[PDB]
Amino acid sequence: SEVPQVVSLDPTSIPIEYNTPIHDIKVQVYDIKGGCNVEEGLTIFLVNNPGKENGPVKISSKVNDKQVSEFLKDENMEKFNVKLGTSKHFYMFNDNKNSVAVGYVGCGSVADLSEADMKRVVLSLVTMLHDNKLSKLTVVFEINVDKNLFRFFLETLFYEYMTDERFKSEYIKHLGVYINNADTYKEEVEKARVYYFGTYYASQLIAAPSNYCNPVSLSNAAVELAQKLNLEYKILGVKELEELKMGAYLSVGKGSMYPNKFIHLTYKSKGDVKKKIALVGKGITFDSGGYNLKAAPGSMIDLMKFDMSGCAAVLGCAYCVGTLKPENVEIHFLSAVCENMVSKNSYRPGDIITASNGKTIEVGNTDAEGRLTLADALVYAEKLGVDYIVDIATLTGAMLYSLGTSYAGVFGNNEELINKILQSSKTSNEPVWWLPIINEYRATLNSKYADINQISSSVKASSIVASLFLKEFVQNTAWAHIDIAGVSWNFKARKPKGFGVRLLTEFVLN
Amino acid sequence: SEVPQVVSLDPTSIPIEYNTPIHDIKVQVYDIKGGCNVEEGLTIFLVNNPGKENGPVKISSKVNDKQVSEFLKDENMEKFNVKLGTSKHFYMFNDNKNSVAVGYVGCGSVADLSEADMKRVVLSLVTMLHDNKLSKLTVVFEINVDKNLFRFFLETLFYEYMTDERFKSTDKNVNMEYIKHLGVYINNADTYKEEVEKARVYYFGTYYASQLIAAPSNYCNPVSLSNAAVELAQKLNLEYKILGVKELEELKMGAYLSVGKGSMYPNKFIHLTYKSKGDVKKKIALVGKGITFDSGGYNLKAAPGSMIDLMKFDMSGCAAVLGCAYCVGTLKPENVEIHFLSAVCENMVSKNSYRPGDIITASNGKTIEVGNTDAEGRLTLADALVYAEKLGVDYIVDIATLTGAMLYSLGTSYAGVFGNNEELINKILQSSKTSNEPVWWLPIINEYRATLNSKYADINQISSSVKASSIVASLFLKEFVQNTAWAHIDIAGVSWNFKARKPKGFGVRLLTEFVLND
Amino acid sequence: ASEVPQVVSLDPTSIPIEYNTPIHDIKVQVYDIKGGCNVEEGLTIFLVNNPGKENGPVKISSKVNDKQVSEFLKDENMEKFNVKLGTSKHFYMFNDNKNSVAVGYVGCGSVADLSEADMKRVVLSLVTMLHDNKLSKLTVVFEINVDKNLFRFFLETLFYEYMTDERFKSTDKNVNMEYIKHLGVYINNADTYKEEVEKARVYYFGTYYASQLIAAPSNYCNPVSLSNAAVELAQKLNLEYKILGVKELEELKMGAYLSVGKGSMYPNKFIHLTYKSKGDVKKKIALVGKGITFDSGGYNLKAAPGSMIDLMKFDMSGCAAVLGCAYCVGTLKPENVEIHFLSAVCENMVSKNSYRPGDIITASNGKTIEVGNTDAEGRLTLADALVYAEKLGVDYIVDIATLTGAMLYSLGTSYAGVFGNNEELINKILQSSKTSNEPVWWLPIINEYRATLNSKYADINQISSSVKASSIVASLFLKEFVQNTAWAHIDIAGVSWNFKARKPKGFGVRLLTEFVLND
Ligand SMILES: N[C@@H](c1ccc(-n2cccn2)cc1)P(=O)(O)O
Ligand SMILES: N[C@@H](c1ccc(-n2cccn2)cc1)P(=O)(O)O
Ligand SMILES: N[C@@H](c1ccc(-n2cccn2)cc1)P(=O)(O)O
Ligand SMILES: [Zn+2]
Ligand SMILES: [Zn+2]
Ligand SMILES: [Zn+2]
Ligand SMILES: [Zn+2]
Ligand SMILES: [Zn+2]
Ligand SMILES: [Zn+2]
């Protein structure tokens, strides 16, 4: 629990913001039928033009203000176009001589917006929010969104609007929404607020640098979260880890000044437990690569505080699950947390180490540390006797060359479990794609001396090879593995996505 | 048709072997219930032991010979196990008092062999053929295989057995003799018999593609390759047309023409057509990337790992498409019209080459800013796709060694398929299953499209920011298909067998099964 | 001759060659030390050591035929100076005839037998005294022991290093460039050393001639201009000559050599010079040099850091040494031998017409070759040159080539490597290395690596897939093209260019000549 310091100025906890301005926003959803009132703040119409690419803006909603109605006449609005993410907004006096701002965000030409399209719409809305002092935003939907996409709009809106100022040395108070069939959308609001925080909380852990967020401070943070949500909790220290023979996980942490800490939180429904689930996140608080130092061009060592993104997603999931309280399930939230460093004490390339299931592993590359920690976490997970194990991890840079920065990859040993993940991707709107575990490549992990190799020498499909490795540590339980190495960090916006929180929560809930 | 030469020693045609030793093999299929005769050559039992990991060898089938039956008694076989790939040879005298060779190949303990597993069986089998002058092989199936798997066994046997000596002169292998007879014993032989000549056809289509791929770029250039295609079309009685530069200029194929600018070989666009005799119910265009050498152009393949010495293989897609034309032209399916297309050229460094930054105009009027001259495949394919869609077809399928990134996504065993049409994609996946050429569906992620935006041209050739080049290339290609079901098979990772140092001829069986099942 | 093609009219159409050098105007007189030294005009340098006494004091042992100078050079006066290898001092005084004379010494250290490397340091120090001093004469007094070969080596190196190549200077010629007209040498047993003097002058020019061809840039020295210079040389020496052009190379089916030159604007030219003794021929020898006038790498372009593409005009160093040897042999006229001087000359360029990585080409002996890297072009040209050589029906084939950059990692910049298929011939090369003072080291042809040249499609691979010992692999490749003749291969990739001095060495001329002469 006590965070070691090198100098007295070294931080001993991760700063965490729980009560955010987003939580003070009162949201009201009205049906478009009856007309829209425009009384104050900013009012933005979400507008498309099907077929007509870069077509003119045309507002179809009745507005119950004569000055604003005149502004929104076809002749005026056609001066503007609906190209995706394009916006205009104008200040004017309404019927009461009150200052109001009115504008639109273009939603392009397709009737159904993808999650990527919707993020661009939101980003354009958020730019307006960041540039105007407003007590209120009103958004009018003249496009089609289903319940999940509506909730996604709110989650993204909240997440993108919120600004993380923890390391630096006026938000709207009201949100109105006009949408057709408003009554069906109302229940999405408070769910969105919960999903927003899980995601934002995960983002806070990820964005926190490795001096602040280390294995001791991160496990401490998880205990605090568990205490607030009344989850059972257990942090495993080195002595216990040694007793459990977690040789793969411990070896990765040998070169760190921070002792390894294994996080185990448990949610348990009040009723009968019908499904048991273990969620496992990769928890490397900084990945230097170890003796295989990240020194090659493009290795992005300055990003590597993000290598606990999987742990963050899992803890973000525990927030949502602990808040929403699903029935009939028992959820274990697990992460083998450590730091991968260079030291007289570090493990070396070539070292042979022994995992908790007795398998000996030849280390081919100390920068393939994630799969070693996951190996012992997977053995620990299966001993819990669960129905499903799902891990999520920034595991392989190869993901950038396969699916890229938008879609995460999912691998697994059970087709039914994979389809549940894919369905959860659909309803969470966090995109995932099923990639194969190709058994033909398994032979490349046949070590000359140890039971198995950590990495392949010859096969470049490393996301698949890593999955083959992980599979060796799940013996008879449905397991899926989500590789978020490509999708976790938003490179353009210079911040985490908190990717996976909503995916995992939808998986648990539905 | 005349192949330009720099010196008189430059080859002016690709050597093709049409009648291979495999074609001289007389294949006979017998039902296993009648028992096996062991008379001469080498008789091999394919055995498994379901359950027991490396369980003993048990010879179940009847053997119409007292002497040999005594030999293969469980007592004598107990010492041998069925571990995948294991083989043993036996020597004995039959009731005739003649000496016979017998043996087995282990097929493991799993009761349903995989495509990769069966290949390991065949490879073990080929090892037994390779340094033994035999007149006849007999194979007895004591394992279960469906019709497709049986065909796959034969195809793979034929392909691996065959050795390409077109470019050997001094280095003989003078100990080479092919069996003249193959006997097969299998349960319900009557259903399997039809698979024999189908397998032989598939073998050659695949092996033909292999010959074009392995043929180096001085032998296989755009003129010689299009010449070979003409000769194939003539042998198969297919209609054919080869478009030359003047015609390609008239068609305004500026993306394709630009790639070939730096080559001493004029661009040649291959167009073969197979048409069924009856009602035509489906029209299909098969498009193959046909870069006969890919130097990279001014974006020269000089970086570590760029494998410039492999780049004669960059017309693998074209080879696949021509191999498919062999099978389709031989099998003659009904109700169908197939167009076999390749925009053939060579990507070279010259005073005449196109340059990074050049803006060029495709045949559909779209201007393209060339960001990297080594992304040349998608440019040639753009113009080929436009041409294909003008034929007014139901399906366009292209196949290409398009992106090295495939090695990082699916690797060397599975090709990737991308597309704009789920039904077409499903048909290709079904064709993958029945051809036993593995393919995996990968997504066209529209979010990356904005990164192909050009400040000056209509579209950029490559992405500024996205590293998922297999997807970006797919997004680029999709811009050249307006309203037709289309799929794209990226075979960059699977085309070359790096371990065996030879091409696979990947895609011939996949495309043929697609054509046939439709 | 052939016409050199030009892209523009300002493209040079011949290599500038200086035949009558200032070194050739130098009159050399050798005296026996026992007669005493006359000390008059110019600069008189004593070569002095002190055996065992590291940095020991200078002592002038020779009789000096002048009272003033003898007094000046007496032990007490000289003890303030020391013999540290390479150090030197200038003296000024008036002699017995009241004329001012310049005197000095170069220190030759404390080890009695000077290595070839030590002697070069002594010579360089001496040359430093000749530069920037307008002298009419230099006199050198040997107070160190040198055998006949080492004495000749001194003279050769002096001549070579003193000479300054200004062929490509225009606005920057040295205004003060002025050479001695006389060289005096005092040495014990002078009559035994006299025969080495003109031999040294001939060896110097062969080496300097090779140097001129190598230093000449690839626009000046291309396959047409280089073969033209070989013709001119042959005419001046009365050697027989034949230059094979493309049509003749095609007829001989030299596909490996032709493929390399496909991408060049300059047609391939195969040089074949022949010296025949007037006597009865007892030995026949072919000397083959790699003649790549520029090596860009071809499609395997030299773009990697350290590939030194700007040095690649030097890739005809082997051809240059063979031609330099032709000069020496044609001048000294050895008896009872017939020597063939051979080079498959071409240029390795990037073009629409270039051969490609992966191409399969057929050598003149029928062997098909899979090209794995267009930058391993030397061994391809040498393949056909070796087949051509063996058909001449000679007793020995020796090739010399800047073949593998790996040499720098094995033997470095001072020692060349020799490989071969015949021990007797290798020892004769090593023996010639001793007498020429151009150091060579015997390296193995490791047959275990041969399998790594097995091609899946062609008869043989040009390069290894797995073996990094490229100097050895290259030698294995070359051996496949000599069937039944004693053959040796000298890789001078590391030693040809003097990186410190920024000039070629003309390495191999003296080595090869000694080889021809000793036989
Ligand atoms: N932390 C993993 C990782 C994750 C992402 C990236 N990466 C993401 C973008 C570019 N590189 C590299 C390594 P690892 O080094 O494979 O353990
Ligand atoms: N020809 C394509 C290609 C295909 C394969 C490979 N490649 C396959 C294995 C290793 N590299 C590289 C480039 P391109 O250079 O992307 O056009
Ligand atoms: N020309 C040969 C060569 C010779 C010398 C060097 N080299 C000499 C010093 C440093 N590099 C490199 C290549 P090649 O490219 O191996 O044919
Ligand atoms: Zn790592
Ligand atoms: Zn990591
Ligand atoms: Zn390319
Ligand atoms: Zn290509
Ligand atoms: Zn070279
Ligand atoms: Zn060279």
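Quick note: numbers on chain C are straight from Swiss-Prot, i.e. 85-603, in order.
Backbone N, Cα and C define each Cβ position, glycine as well.
Just so you know, the Cβ of C:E461 (Zn(2+) 2 binding site) picks up 28 other Cβ atoms within 10 Å once every protein chain is counted. Summarising the annotation, Swiss-Prot assigns Zn(2+) 2 binding site to C:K374, C:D379, C:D399, C:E461 and lists experimental evidence as the type of evidence.
In sequence order, C:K386, C:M396, C:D399, C:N432, C:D459, C:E461, C:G462 are the residues near C:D379 (mutagenesis position), counting only same-chain partners six or more apart with C-beta under 8 A. The DSSP secondary structure for C:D379 (mutagenesis position) is strand. Here the residue is the original one, while Swiss-Prot reports the published mutagenesis C:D379 to A with the comment 6.5-fold reduction in catalytic efficiency in the presence of Co(2+); 854-fold reduction in catalytic efficiency in the presence of Mn(2+); substrate affinity is slightly reduced; impairs formation of stable homohexamer; when associated with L-461.
For the mutagenesis of C:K386 to A, Swiss-Prot gives this note: 100-fold decrease in catalytic efficiency. 2-fold decrease in substrate affinity. Loss of hexamer formation with formation of dimers and trimers. The structure shown keeps the original residue. C:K386 (mutagenesis position) is surrounded by 19 other CB atoms, counting those within 10 A of its CB over all protein chains shown.
Annotation comment: Swiss-Prot describes C:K386 (among others) as active site.
When secondary structure is read from DSSP and collapsed to three states, C:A387 (mutagenesis position) falls in the coil class. Experimental mutagenesis at this site is recorded by Swiss-Prot as C:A387 to P, annotated: 16-fold decrease in catalytic efficiency. No effect on hexamer formation.
Contacts of C:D394 (mutagenesis position) defined by a Cβ separation under 8 A and a same-chain sequence distance of 6+ are given as none. DSSP assigns C:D394 (mutagenesis position) to a helix in the three-state reduction. Annotation of the mutagenesis experiment C:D394 to A in Swiss-Prot: 7.5-fold increase in catalytic efficiency. No effect on hexamer formation. 1.7-fold increase in substrate affinity.
Around the Cβ of C:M396 (Zn(2+) 3 binding site), the number of neighbouring Cβ atoms within 10 Å comes to 19. Here Swiss-Prot flags C:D394, C:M396, C:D399 as Zn(2+) 3 binding site.
The annotation active site is assigned in Swiss-Prot to C:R463 (among others). Classification of C:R463 (active site) by DSSP places it within a helix.
Under the DSSP three-state reduction, C:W525 (mutagenesis position) is assigned to strand. Close to C:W525 (mutagenesis position) in the fold, though at least 6 residues off in sequence, lie C:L495, C:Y499, C:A500, C:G501, C:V502, each with a CB less than 8 Å from its CB. According to Swiss-Prot, the experimentally introduced change C:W525 to A is described as follows: Loss of catalytic activity and impairs oligomerization; when associated with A-533.
All protein chains considered, the CB of C:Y533 (mutagenesis position) has 16 other CB atoms within 10 Å. Here the residue is the original one, while Swiss-Prot reports the published mutagenesis C:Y533 to A with the comment Loss of catalytic activity and impairs oligomerization; when associated with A-525.
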C:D399 (Zn(2+) 2 binding site) has its Cβ surrounded, within 10 angstroms, by a count of other Cβ atoms equal to 26
Could you name the residues, excluding C:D394, C:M396, C:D399, of the same chain that surround the Zn(2+) 3 site, i.e. Cβ within 8 Å of the Cβ centre of those residues, in sequence order? C:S302, C:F378, C:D379, C:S380, C:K386, C:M392, C:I393, C:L395, C:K397, C:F398
Within 10 angstroms of the C-beta of C:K374 (Zn(2+) 2 binding site), what count of other C-beta atoms is obtained when all protein chains are considered? 30
Residues within 8 Å of the C:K374, C:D379, C:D399, C:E461 Cβ centre (excluding the Zn(2+) 2 site residues themselves): C:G375, C:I376, C:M396, C:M400, C:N432, C:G462, C:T465, C:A485, C:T486, C:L487
Between C:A387 (mutagenesis position) and C:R463 (active site), what is the CA-CA distance rounded to a whole number of Å? 21
For the recorded positions C:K374, C:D379, C:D394, C:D399, proximity to chain B (Cβ under 8 Å) holds for none
In this structure, the one of the recorded positions C:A387, C:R463 whose CB has the fewest other CB atoms within 10 Å is C:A387
Of C:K386, C:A387, C:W525, listed as mutagenesis positions, which ones have a Cβ less than 6 Å away from ligand 3? none
If you measure C:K374 (Zn(2+) 2 binding site) to C:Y533 (mutagenesis position) at Cα, how many Å is it? 23
Where C:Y533 (mutagenesis position) sits in the secondary structure, as DSSP reduces it to three classes: helix
If one measures from the C-alpha of C:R463 (active site) to the C-alpha of C:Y533 (mutagenesis position), what distance in angstrom results, rounded to a whole number? 16
